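Asks: Quick one: structure below, then a few questions.
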Amino acid sequence: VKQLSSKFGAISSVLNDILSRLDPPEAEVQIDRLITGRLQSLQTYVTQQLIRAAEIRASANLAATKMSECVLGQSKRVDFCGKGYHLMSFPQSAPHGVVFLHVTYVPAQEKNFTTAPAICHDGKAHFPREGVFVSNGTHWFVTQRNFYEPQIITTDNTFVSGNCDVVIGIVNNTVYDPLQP
Amino acid sequence: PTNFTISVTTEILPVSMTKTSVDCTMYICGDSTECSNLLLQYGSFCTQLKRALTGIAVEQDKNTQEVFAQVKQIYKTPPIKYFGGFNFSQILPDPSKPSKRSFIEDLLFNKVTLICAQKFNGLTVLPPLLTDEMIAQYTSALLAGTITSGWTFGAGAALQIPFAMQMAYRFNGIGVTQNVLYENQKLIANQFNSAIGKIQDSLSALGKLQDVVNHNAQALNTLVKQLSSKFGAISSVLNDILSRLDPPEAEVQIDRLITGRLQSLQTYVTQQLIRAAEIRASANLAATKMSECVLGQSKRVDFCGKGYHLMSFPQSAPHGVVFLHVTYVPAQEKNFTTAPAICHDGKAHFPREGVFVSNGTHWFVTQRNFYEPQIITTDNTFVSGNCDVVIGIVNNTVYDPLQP
Amino acid sequence: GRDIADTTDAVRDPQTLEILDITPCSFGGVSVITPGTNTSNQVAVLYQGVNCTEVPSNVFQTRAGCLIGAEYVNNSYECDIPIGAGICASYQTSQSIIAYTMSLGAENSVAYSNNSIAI
Ligand SMILES: *[C@@H]1O[C@H](CO)[C@@H](O)[C@H](O)[C@H]1NC(C)=O
Ligand SMILES: *[C@@H]1O[C@H](CO)[C@@H](O)[C@H](O)[C@H]1NC(C)=O
Ligand SMILES: *[C@@H]1O[C@H](CO)[C@@H](O)[C@H](O)[C@H]1NC(C)=O
């Protein structure tokens, strides 16, 4: 709007002050200047609007993908649906946009433990199926990766592969067989 | 497959771009008050390009933060340097330099590379906010967190772990059991050391950052070289016009030079906007790749390398970032006879975690990515239905581990 | 005489007949660092890529030009007003404008051992 009050080398800025004061065929060298300037201004405006439309189409595609993934399911991609282990996302409508409420899982209150890669019991190594091998000073337990829950060493959560002469760092411990009779 | 080959590949993505700040009033006139007065009746043309280039520079500062500034704390590595037999000495930085960059970095900053002639016409190159030392510190903090923690330091606090079981978890994440790492740890360490030693001879590609530098230099060279154009005027220098003609008759040639240089600057601004849109797309891809490959393990195919992805390591580059994708490539295949199910005592059996194979005489269960046969047992098989519906189901004995 | 930019770089004196190189006079950008009008009214002036022995209130020579009106400290805080080349400005003592190198975070060292995990 403000570019309509420029001169662009002419003697005025409005058409009626040139078409009623200047000559009819001598105002053609200034009406052309005003036309060229306003056409250049409109072309530059359309040019920046196209680039802004592309840069907002990219964000709209990104928002559509995270509405497909975080809201309509659970995503395993790191730092895509929040910061932590993603649980949900709730959409909220916004002016010219969308707001996501990413519910995530953040752990806390860690403790240090002593760790072994495998257990040599009865001359053969033992590896956990879905757990770790931690100790708090005297005895060894199997917990999960993301939550400390010490459980009794059992055949049911360990598998045996080879002997205990190849693995390095392997410690010796007993393995309870859950069969009394 | 009966064996694997650990391979380290190299991916280069541009992140940043050379900032430029152009004084549009002095570029066109320089010292002419009459040209500065003639430029006043052109509206706000000289302010919109300045605002656009300021946005370009702020965006270029913003692009580095999403890639590199992803750590709350600057992490350090204990000086023992024994991570399960894996060699990180070429990768971790050395204290014997003022900048503390690794070799692998020092081979990269040397390759990527008219003096003061662009300064006179009004073209200034602003320095980045983060210097090379701080980007190297960010990369070293991310890399030390990756070595000492794993994926745990990207989802909260940094939890310590040995490297020889972090590698076991990343082996477990691609469908291979974790006994493979504990029984081939020295072979995998030697393969990783050879694969990371071949990177120096491989790189000594890197043409993307050189293309970015060459394009950003050629645009400024063209902008300087367009000052010699006359655009129909009798001269290309304003002092020759102003020392020869009265301003009654000198408002035509200066006007022609003004309309020439305005359209010489506007096209430069628009191409810089388009090129920085491509650079911003590359920086978004680099930030997503850092978050998904460095701070975790990705299950997407051909995103963090070529093969089954284990881990990645960032390396700083001039106006870019280099990733060292470590993958799992199988080798040494064989041929076996397979069946969908096993008929025993009139009921079909299916493997819960493996395949059914035969070498010609006996039937076994292996994994899908590694060849490890074992005895047919009720522990790794489940029963569903009878031997009437499935086609191609063969007969074999199934052993139950209960003798008394 | 002409350089690669097709402009005058050298000239010959018509009387003494010796060559004289022509160098442009010094120029740069002026950036004003302001803590806020509602907060205070004292500003700092940053010259872009200009040595401090050319400009005619503590003088600081930086890779991003000469800074006038800010005091360098030897501590490190987070960035408030980014200046360039790792230098940030702030407003503390809320009495004067200070300049410092940015701090990228804290100093943490993960206790790696051969047998140590944290759960
Ligand atoms: C590789 O490991 C060997 C043996 O530990 C040692 O020379 C050094 O740590 C590494 N050598 C390199 C990186 O050249
Ligand atoms: C120009 O700046 C440099 C800083 O690198 C320093 O030598 C001095 O401040 C200036 N040079 C001279 C000759 O005064
Ligand atoms: C782990 O054990 C190896 C045994 O070769 C030893 O060299 C290394 O120093 C140990 N690590 C630490 C942190 O002491």
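Chain C uses Swiss-Prot numbers throughout; the residues present, in order, are 566-621, 640-676, 689-714.
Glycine residues also receive a Cβ, built from the backbone N, Cα and C atoms like all the rest.
Below are the features I grabbed from Swiss-Prot:
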type: MUTAGEN; residues: C:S673 to A; note: No effect on O-glycosylation by host GALNT1
type: MUTAGEN; residues: C:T676 to A; note: Partial loss of O-glycosylation by host GALNT1
type: VARIANT; residues: C:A570 to D; note: In strain: Alpha/B.1.1.7
type: VARIANT; residues: C:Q613 to H; note: In strain: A23.1
type: VARIANT; residues: C:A653 to V; note: In strain: 19B/501Y
type: VARIANT; residues: C:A701 to V; note: In strain: Beta/B.1.351, Iota/B.1.526
type: VARIANT; residues: C:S704 to L; note: In strain: Omicron/BA.2.12.1
Asks: Around C:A570 (variant position), how many other CB atoms lie within 10 A of its CB?
Replies: 18
Asks: Spatially, and counting Cα to Cα, which of the recorded positions is closest to C:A653 (variant position)? Options: C:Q613, C:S673, C:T676, C:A701, C:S704.
Replies: C:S673
Asks: Among the recorded positions listed here (C:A570, C:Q613, C:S673, C:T676), which has the Cα closest to the Cα of C:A701 (variant position)?
Replies: C:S673
Asks: Among C:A570, C:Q613, C:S704, these being the variant positions, pick the one whose CA is nearest to that of C:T676 (mutagenesis position).
Replies: C:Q613
Asks: Checking interface proximity: list the recorded positions among C:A653, C:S673, C:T676 whose CB sits under 8 Å from a chain B CB, in sequence order.
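Replies: Listed recorded positions passing the 8 Å Cβ cut to B: none.
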Asks: For the recorded positions C:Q613, C:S673, C:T676, C:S704, which one has the sparsest Cβ surroundings, going by other Cβ atoms within 10 Å?
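Replies: Ranked by other Cβ atoms within 10 Å, the recorded positions C:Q613, C:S673, C:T676, C:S704 bottom out at C:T676.
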Asks: Nearest of the recorded positions to C:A570 (variant position) by CA-CA distance, picking from C:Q613, C:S673, C:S704?
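Replies: Result for C:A570 (variant position): the nearest of the recorded positions is C:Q613.
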Asks: What is the separation, in Å, between the Cα atoms of C:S673 (mutagenesis position) and C:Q613 (variant position)?
Replies: 19
Asks: Just to be sure I understand the contacts, which recorded positions have a Cβ under 6 angstroms from any atom of ligand 3? Candidates are C:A653, C:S673, C:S704.
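Replies: Close enough to ligand 3 is none of the recorded positions.
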Asks: For C:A653, C:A701, listed as variant positions, tell me which one has the smallest number of other Cβ atoms within 10 Å.
Replies: C:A701
Asks: Whole-number Å only: compute the distance from the Cα of C:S704 (variant position) to the Cα of C:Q613 (variant position).
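Replies: Just about 38 Å between their Cα atoms.
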Asks: What does DSSP call C:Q613 (variant position) in the simple three-state scheme?
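Replies: DSSP assigns C:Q613 (variant position) to coil.
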